[PDB]
Amino acid sequence: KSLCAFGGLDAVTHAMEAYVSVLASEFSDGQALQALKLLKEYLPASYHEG
Amino acid sequence: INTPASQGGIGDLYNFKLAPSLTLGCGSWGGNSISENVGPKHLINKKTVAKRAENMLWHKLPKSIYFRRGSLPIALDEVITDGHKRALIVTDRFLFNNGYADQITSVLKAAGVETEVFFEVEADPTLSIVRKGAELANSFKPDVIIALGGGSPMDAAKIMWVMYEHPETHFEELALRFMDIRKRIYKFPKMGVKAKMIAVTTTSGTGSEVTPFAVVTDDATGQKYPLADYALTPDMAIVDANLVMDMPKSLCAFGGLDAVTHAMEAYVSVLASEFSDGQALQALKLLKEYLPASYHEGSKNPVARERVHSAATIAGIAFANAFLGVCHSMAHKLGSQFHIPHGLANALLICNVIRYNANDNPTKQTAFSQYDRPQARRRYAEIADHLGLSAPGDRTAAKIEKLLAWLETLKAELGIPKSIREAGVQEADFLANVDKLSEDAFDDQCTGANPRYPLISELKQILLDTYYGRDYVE
Amino acid sequence: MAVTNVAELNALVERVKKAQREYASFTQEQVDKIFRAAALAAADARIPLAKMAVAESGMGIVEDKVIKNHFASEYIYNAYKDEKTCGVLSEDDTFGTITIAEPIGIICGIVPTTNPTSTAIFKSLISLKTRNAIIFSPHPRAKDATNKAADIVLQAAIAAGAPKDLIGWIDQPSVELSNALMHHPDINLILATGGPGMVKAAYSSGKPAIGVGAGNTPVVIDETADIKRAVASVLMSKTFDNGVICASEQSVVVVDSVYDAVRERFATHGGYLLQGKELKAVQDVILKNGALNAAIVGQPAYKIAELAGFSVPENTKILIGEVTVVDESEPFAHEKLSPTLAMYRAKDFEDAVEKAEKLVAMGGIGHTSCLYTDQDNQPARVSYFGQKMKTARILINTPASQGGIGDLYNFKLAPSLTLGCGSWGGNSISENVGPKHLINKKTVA
Amino acid sequence: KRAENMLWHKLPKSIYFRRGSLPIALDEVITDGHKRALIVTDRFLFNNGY
């Protein structure tokens, strides 16, 4: 830490942006939401211990 | 030959590549016993150890997927610009009698390439049509194979592409080596050397243009053969929606319920990774709005139809990496034996299978229950409250009941009968052939990723309770 | 044409001798077609042979017979597809030497009750791969299944270019026709498999003989292992086809400091402990003449429980006894061929290793042995356990059976059969049987 | 005239993933069929044992 925190926030922004852009089709909304789902549980636990 | 049976002449040795006359011993006395030379390998016993090794998972797809309304002629322009000169089209004869295959040939002959059509595909592949097609293929020698249709023309094209590339490999060793995935032992011959395959779909509700599956029926014995490995997936899939604007109800309802079951199963199987849960849920999300609107009117609403089409191929992406379950196999056999169209077979079966798998914990045929799988109850609950069918304070069994109460109302207005008997199946030949289909749907790859390991006496219970129009309950 | 007396026995032995002498002149490219046709038509009839075997023998489970029949066909086909067994094998052209190969002759084959239909495909296929002939001697209880399997393979092979017969079998066996056929002059190799009764009879006959047997396979659980997965693995592998697979688990040696918890881990699941009078009621039933009572083989747990003389829940799986003495006179130390088990208590790691060696020294043939421990923290215990044990396979955190999830558990393993030895006495490790045990090679110069 | 557009969904051909899958992934480049190789990395990863 905090090399892990930088990559975590990087992936947060990459998933937060690519859902609202004007080229967002329906093949790529689901995996953007899945990426946003998988971070809010497992990111602080990976930050504190590891 | 022309040599004494002794030692010591001149030169190197007579002979120099020979052991002494001793060191050769046998192990018996009686008859026709040849001796052999004794060395250190007769005095050593060798042992082997083996640790527990972990496994790996994957996510494999075609290289490029082009999709939307009106994208067929602008997709196959890039095969004109690079660089192909000869072509072959595999389709069904109903599509050739109407004006559908001409939409490819009229565009391809404008730049000028040799084209021809093989319109002889039955509703099932019959292992002898594919040999005549392969004969046509290596008589013509193309380098682009374009499959059109849905279901049978696609996997017919896959099988007749695998033997155009290797005309010496006989079919029986393909049937013996390659029957399931999860097994990487050993390897497949290298394909894609002198041709490549394009897949164009027509019907909305099968996802066979992204999956590495094929099923071939033999003529003589009536024996099925599955073939499955990731060297049969196409190189490019085209998902257009102008090809499906005129199909009648209820051909759309069958494909809709087919995609419903393909997405419902592949979320709860025991090979479900985290790369393929999201698209299974996206496919389940996109149908509950746009399917009844596409059923009642059409093509007066040219928006819901293309979204149902796209969500069908989303579920096709989903189940090609985490595999299917039990109602798939039972649906294949129940459809192939009674000549029911495939698609309403598993429409009749899914509710009993949901009641089957949702048992609390009978530890009678479980395996590694504390290792990877949470439960099959919890994932059905996750489907139910993702799809938006829950009060804010509930328990699990209420959510499951609200889930399977929903799709019965869906099956109501899509207009399908309530048991197998109303579909027109007599009692005599069904009670004659229930024990034929009971264990025959056990070995047919289920195995499989069902969360609960079945057995044969429990499948005929389902096949009886679906024919009488009851519900599986204990 | 039936076979009951010695005269028609000698008739069909002369017939198959004439046919084998006819067959041993084919080329390499026309043996392989016979091999593919035989393997395919043997793999098609999975279900009817399992139904016939369960109907005739009266014990076993149908689905397990289906899957092990399928696996035993496909492994033998895919392992030996393209192997030089006919004609010239190797040469040294600039020095004159050529190595050629030549067959043995006629093989006798002995088939037990427990795996009646899977061994016939194995022995038939590796016989007619290497240009030989085979005569089967089934067991009187289940005999129609074995003859049906050999018949399916035979007429599969006939319509590909084979001679008029190559395979023979005995109808209505007895105790004298087997000894008549084992001492017939012009047969050359016998293949016996099963229990310790007839492999010693096959050994002491003055002919070449290899025996496919099984020993009592122990499992060692130390204190630094996971407890739930070990019990799950043992209960999964032992109940497979009621435990009639060759060399399944037979004893569990548990170190003391994690002992009692493992007890209730068998109690809150399919296992059922027994610590009182009922041990005598089950020690009087497994061993009646000193020679393994044939009334408790392949049966479920509750049927041998009620035949012992008491009641039990219906959904139970395994009967667990616990003994302290380790000798030949104790009845649980034998191999049992039934869903039963015996467990022991040890002080520490080396005591458990010593007691496991003393268990494996009783079977006569070293086949497998199992250890359940952490493998990412104690490599020294792994090396020590691999050093001291003397069996063919040594398994770490793995059940001694087949069929889990993924590819295979394990995927680089042969079946539990195909491993045979050539002696009985002491410290004899078995090894896997293939076509190189059936071919004598010659050299010219 | 006014023509409409098309969308796509493009990825690598195969993605292998999970804990402990590096040496079993690059076994298939050994089995078929390559003979020469080149590795591009940073010097910090080369100074450590990676």
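Numbers in chain B track Swiss-Prot; the residues on display, in order, are 396-869.
Including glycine, each Cβ sits where the backbone N, Cα and C put it.
As recorded in Swiss-Prot, the features of this protein are as follows:
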type    : residues                                                               : note
BINDING : B:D487, B:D519, B:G546, B:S547, B:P548, B:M549, B:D550, B:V610, B:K619 : NAD(+) 2 binding site
MUTAGEN : B:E568 to K                                                            : Partially restores protein stability and resistance to MCO damage; when associated with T-267
BINDING : B:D653, B:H657, B:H723, B:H737                                         : Fe cation binding site
MUTAGEN : B:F670 to A, E or V                                                    : Disrupts spirosome formation. Affects the forward activity of ALDH
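Where Swiss-Prot records a feature, it is marked here on the structure.
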| residue | record | DSSP class |
| --- | --- | --- |
| B:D487 | NAD(+) 2 binding site | coil |
| B:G546 | NAD(+) 2 binding site | coil |
| B:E568 | mutagenesis position | helix |
| B:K619 | NAD(+) 2 binding site | strand |
| B:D653 | Fe cation binding site | helix |
| B:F670 | mutagenesis position | coil |
| B:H737 | Fe cation binding site | coil |
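Within the same chain, the residues at least 6 positions away from B:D487 (NAD(+) 2 binding site) whose Cβ sits under 8 Å from its Cβ are B:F514, B:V516, B:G544, B:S547, B:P548, listed in sequence order. The Fe cation site is set by B:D653, B:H657, B:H723, B:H737; from the centre of their CB atoms, other residues of the chain with a CB within 8 Å are B:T601, B:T656, B:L719, B:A726, B:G738, B:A740, B:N741. Annotation for the binding-site residues B:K619, B:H657, B:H723, B:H737: lowest Cβ count within 10 Å of the residue's own Cβ, B:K619.
In the structure shown, across all protein chains, B:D653 is the one of the recorded positions B:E568, B:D653 with the greatest number of other Cβ atoms within 10 Å.
Closest to B:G546 (NAD(+) 2 binding site) by Cα-Cα distance, out of the recorded positions B:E568, B:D653, B:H657, is B:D653. Proximity to chain C (CB-CB distance below 8 Å) holds for B:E568 among the recorded positions B:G546, B:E568, B:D653, B:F670, B:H737.
Here the binding-site residues are B:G546, B:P548, and the one whose Cβ sees the fewest other Cβ atoms within 10 Å is B:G546.
Contacts of B:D550 (NAD(+) 2 binding site) defined by a Cβ separation under 8 A and a same-chain sequence distance of 6+ are given as B:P520, B:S603, B:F608, B:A609, B:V610, B:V611, in order along the sequence. Neighbour density for B:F670 (mutagenesis position): within 10 A of its CB lie 17 other CB atoms from the protein chains shown.
For B:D653 (Fe cation binding site) paired with B:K619 (NAD(+) 2 binding site), the C-alpha to C-alpha distance reads 21 Å. A helical conformation is recorded for B:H723 (Fe cation binding site) in the three-state DSSP classification. Using Cα positions, the member of the recorded positions B:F670, B:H723, B:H737 nearest to B:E568 (mutagenesis position) is identified as B:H723. Cα of B:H723 (Fe cation binding site) to Cα of B:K619 (NAD(+) 2 binding site): a distance of 15 Å. Geometry remark: B:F670 (mutagenesis position) versus B:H737 (Fe cation binding site), CA distance 29 Å. Taking CA atoms as the reference points, B:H657 (Fe cation binding site) and B:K619 (NAD(+) 2 binding site) are 22 Å apart.
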